[PDB]
2 protein chains.
Amino acid sequence: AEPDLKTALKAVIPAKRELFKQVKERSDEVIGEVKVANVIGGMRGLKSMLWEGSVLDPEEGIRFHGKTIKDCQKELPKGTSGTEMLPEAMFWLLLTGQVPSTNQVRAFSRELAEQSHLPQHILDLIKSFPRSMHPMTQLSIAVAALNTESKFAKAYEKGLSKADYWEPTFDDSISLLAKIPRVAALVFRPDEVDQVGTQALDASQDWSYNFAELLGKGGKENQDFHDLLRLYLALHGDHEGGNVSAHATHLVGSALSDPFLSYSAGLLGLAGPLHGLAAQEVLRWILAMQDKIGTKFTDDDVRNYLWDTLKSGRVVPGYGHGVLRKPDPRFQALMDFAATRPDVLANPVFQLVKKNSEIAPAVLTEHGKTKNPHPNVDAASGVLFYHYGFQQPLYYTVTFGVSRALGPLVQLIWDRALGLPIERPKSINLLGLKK
Amino acid sequence: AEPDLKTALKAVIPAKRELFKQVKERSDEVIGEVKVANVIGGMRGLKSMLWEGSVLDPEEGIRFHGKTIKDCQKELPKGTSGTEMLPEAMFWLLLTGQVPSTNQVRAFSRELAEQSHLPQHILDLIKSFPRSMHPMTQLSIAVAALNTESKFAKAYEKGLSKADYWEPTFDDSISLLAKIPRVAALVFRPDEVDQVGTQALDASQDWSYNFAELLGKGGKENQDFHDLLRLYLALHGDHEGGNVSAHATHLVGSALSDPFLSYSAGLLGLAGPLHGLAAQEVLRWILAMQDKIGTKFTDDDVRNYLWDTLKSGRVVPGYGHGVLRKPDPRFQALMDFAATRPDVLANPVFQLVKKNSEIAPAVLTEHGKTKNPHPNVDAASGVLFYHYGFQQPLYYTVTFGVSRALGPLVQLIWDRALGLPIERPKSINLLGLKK
Ligand SMILES: CC(C)(COP(=O)(O)OP(=O)(O)OC[C@H]1O[C@@H](n2cnc3c(N)ncnc32)[C@H](O)[C@@H]1OP(=O)(O)O)[C@@H](O)C(=O)NCCC(=O)NCCS
Ligand SMILES: O=C([O-])CC(=O)C(=O)O
Ligand SMILES: O=C([O-])CC(=O)C(=O)O
Ligand SMILES: O=C([O-])CC(=O)C(=O)O
């Protein structure tokens, strides 16, 4: 056997700690300014937090340990079938800063299958949800409810040494990762909780495949979607630290809440319309537009629907970003996935998304409120699930929730390993800013 | 009939918006520096966020709209019985910036009783929790599950103008405030869910009274505790924006998650040992000390127990603070509550807390590690509940959760009224700080 993930982590921990010691010697160095805009504009442009596994360039998009999406697509191991990079390999990369071998990822995928089972009480809890409860509300709750399984909480409560916080944090992160797909599947399939909640995973298969199996999309006849799902989950894993869900996870984590509670809070932030609930909102908005404009439509019909949306005092979902000033390479990667599949390009809903990406930026620029008129990844993700038969847009952000566990759980482990403190900015009132 | 809370808010909204417009003209003005310490040290000392209702004074401790705790104790309306300021009146003050009349508060207390009822599903959900599930995990979950009752989420989902965000946000905040005590009581009393979950509240009684009734502590014989609970909840409502629970609520709120989801995340942050658990930790530490030193003890017995605690590499809980450099006026207010109650002063556990506050600061200073050797509010809060028969310290953070809804829900309403954007800072890795 090659080194397992935990062993791989331990090898890189001392080097990171030494680097932390060196960065700390320069604590007093000025790296920027705070202005009034930063305070009133939700900390926009303010480099104020540490995130190790990914950094976002506004012009060029995301890099994971200095590697582009395309670099990751080429370098990360693939599944037993298919052409797309595995999220579990992305997780490995994020955590260790090193690309895993295919063997190492297979061993890791196998561990994730083994640890996906849920305690009976989580099944009972999910069964208590009324049918109408929003799916992200369900997902967030069930993840927090898994804090009964937390080794970190129990170890912290028993007395535990600061240097060894990361191990329980890591154990919990792997546990949450293994379980969350199944939880997510229970949200998708409320009538089939007893079967879905206990059904065995194929032990020889990757995370995305098993997530699809639990969704009712397993086997060879669904292998194209397995590839989409793999790509999708790996693309949404991490997008630096400033995004609401990552940040919330870190923030709640910094008070030494365990990873289930911490990432529950992530999920609550991800449920925000301005954040990941945009994936849902994009496709609902696109379907509404389709109903209004019909099968045969002009550019103006699309232009008018966007302008009407803006004039209603609503956002155009799937366009804009707190950091990016160009089209999101995650968005482009999903469009390129579509580009080689003629049945997807023929899907009228996808065509509408494509057409909308050609018109929305001009309209958004004419409106002139947004810093970034370009599409983000949420513009394209939902239409792709729709194409493969996931046609209830209320569930779309749930799949994002599974993905977005990856980066933030990585960061929590590092936060505990480094001994990073509680997150505690200073606030001030408007009268205080005026003085 | 005098203006209701919503009407009182509406009168002050345009003035706040005008001030916001003026502060915005000076967006480009530099108010501070970012250093490396800020990035690695959890944004400590970094003025980066807006919080309107409370500001922390280094000499004087927290002030609510410029008013001290003692100012609030004198000016805020009291209940039909008792001498302590009502939390609902604190909420009013936080929100409106003005002290309510007793009439106005009675009308508001009546609305809170009327809206405390829960959907049947919340009862079923709470019933599903295993006995061992941590109480803060229970509280956080149930609050998030109340997002089925969210007007903001349903209005947002139906299409809603940005200008109209605050009213649904306000409606939800009042709804959450009315309901949370009952939820909190269900966590305290897992065997009494059917009774506590449905019991009608006296609409002519204040929030804290009804919370006590649901706790099993109603009626004249418990009126002292009603006063404690009132004081306690009003003191813990708000403590700037930088604290984890407030911040988390704001952060998740900024992506336009409703107040149930947003404050659920607050509660998850409050569940963190470094945030919400201190009250519990103090009393366990005090009871440990009491078991060793006994009912009759000398200063030295206490001195030795503190020195032993510090030499074991542990904190003396309830002393220190991220901001405060003086004894906390919240702490002093709780000690002064005890001062007029001879049975409390006679309680050996309270005497030990008092005695410890006379000795701990010197010892902490001699040890020399801490910046702030003075007691914070957590030093005193737990012993007082213990005196009135709440002797499971595990549930003390739950009562904090009820209190800490106040300030952050206020801030959310203001965030939506002002049109504040998503909170989305820039992050950076250690390698980026090194270069
Ligand atoms: C992503 C987003 C939340 C970023 O927020 P931000 O960084 O604060 O946005 P900006 O700095 O560009 O905001 C400046 C103004 O343009 C507006 N704006 C930005 N993007 C917009 C969009 N897609 N549609 C309408 N208005 C937008 C903002 O609301 C703000 O106006 P306001 O003062 O009237 O609120 C925002 O651009 C957006 O897209 N909102 C919709 C959510 C979405 O589609 N995707 C989220 C997943 S990345
Ligand atoms: O149409 C919806 O809103 C989703 C729905 O009925 C369900 O499956 O519960
Ligand atoms: O980066 C952001 O601000 C939000 C986002 O799209 C992501 O998390 O990928
Ligand atoms: O706990 C804290 O962050 C505050 C403190 O006592 C210190 O810095 O010495």
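Numbers in chain B track Swiss-Prot; the residues on display, in order, are 31-465.
Structure method, as recorded: X-ray crystallography, 2.6 Å.
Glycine is no exception: its Cβ is also placed from the backbone N, Cα and C atoms.
Annotated CoA binding site per Swiss-Prot: B:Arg74, B:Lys192, B:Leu304, B:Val346, B:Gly348, B:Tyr349, B:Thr400, B:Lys401, B:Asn406, in sequence order. Annotation of the mutagenesis experiment B:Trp81 to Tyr in Swiss-Prot: No activity. Residues annotated as active site in Swiss-Prot, with similarity to another entry given as evidence: B:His305, B:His351, B:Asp408. Listed in Swiss-Prot is the mutagenesis experiment B:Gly352 to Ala, annotated as follows: Increased affinity for oxaloacetate, acetyl-coA and propionyl-CoA. For the published mutagenesis B:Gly419 to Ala, Swiss-Prot gives the following note: No activity.
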Cβ-based proximity (under 8 Å) of the recorded positions B:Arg74, B:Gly348, B:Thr400, B:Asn406, B:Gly419 to chain A, or none: B:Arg74
B:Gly348 (CoA binding site): tally of other CB atoms within 10 A of its CB: 28
Cα-to-Cα gap, B:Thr400 (CoA binding site) vs B:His305 (active site), nearest whole Å: 17
Densest Cβ neighbourhood among B:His305, B:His351 (active-site residues), 10 Å radius: B:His305
Cα separation, B:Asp408 (active site) to B:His351 (active site) (Å, whole number): 11
Pairwise CA distance, B:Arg74 (CoA binding site) versus B:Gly419 (mutagenesis position), rounded so that it is a whole Å: 38
Which recorded positions sit within 10 Å of B:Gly348 (CoA binding site) - Cα, from B:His305, B:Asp408, B:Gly419: B:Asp408
Proximal but sequence-remote residues of the same chain as B:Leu304 (CoA binding site) (Cβ under 8 Å, at least 6 apart): B:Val274
Nearest recorded site to B:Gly419 (mutagenesis position) by CA-CA distance, among recorded positions B:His305, B:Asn406, B:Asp408: B:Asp408
Most crowded position, judged by CB atoms within 10 A, among B:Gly352, B:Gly419 as mutagenesis positions: B:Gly352
Where B:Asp408 (active site) sits in the secondary structure, as DSSP reduces it to three classes: helix
Sequence-distant neighbours of B:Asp408 (active site) in its chain (C-beta under 8 A, six or more apart): B:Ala308, B:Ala309, B:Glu311, B:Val312, B:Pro347, B:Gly348
Sequence-ordered recorded positions from B:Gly348, B:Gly352, B:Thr400 with Cβ under 6 Å of an atom of ligand 4: B:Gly352, B:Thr400
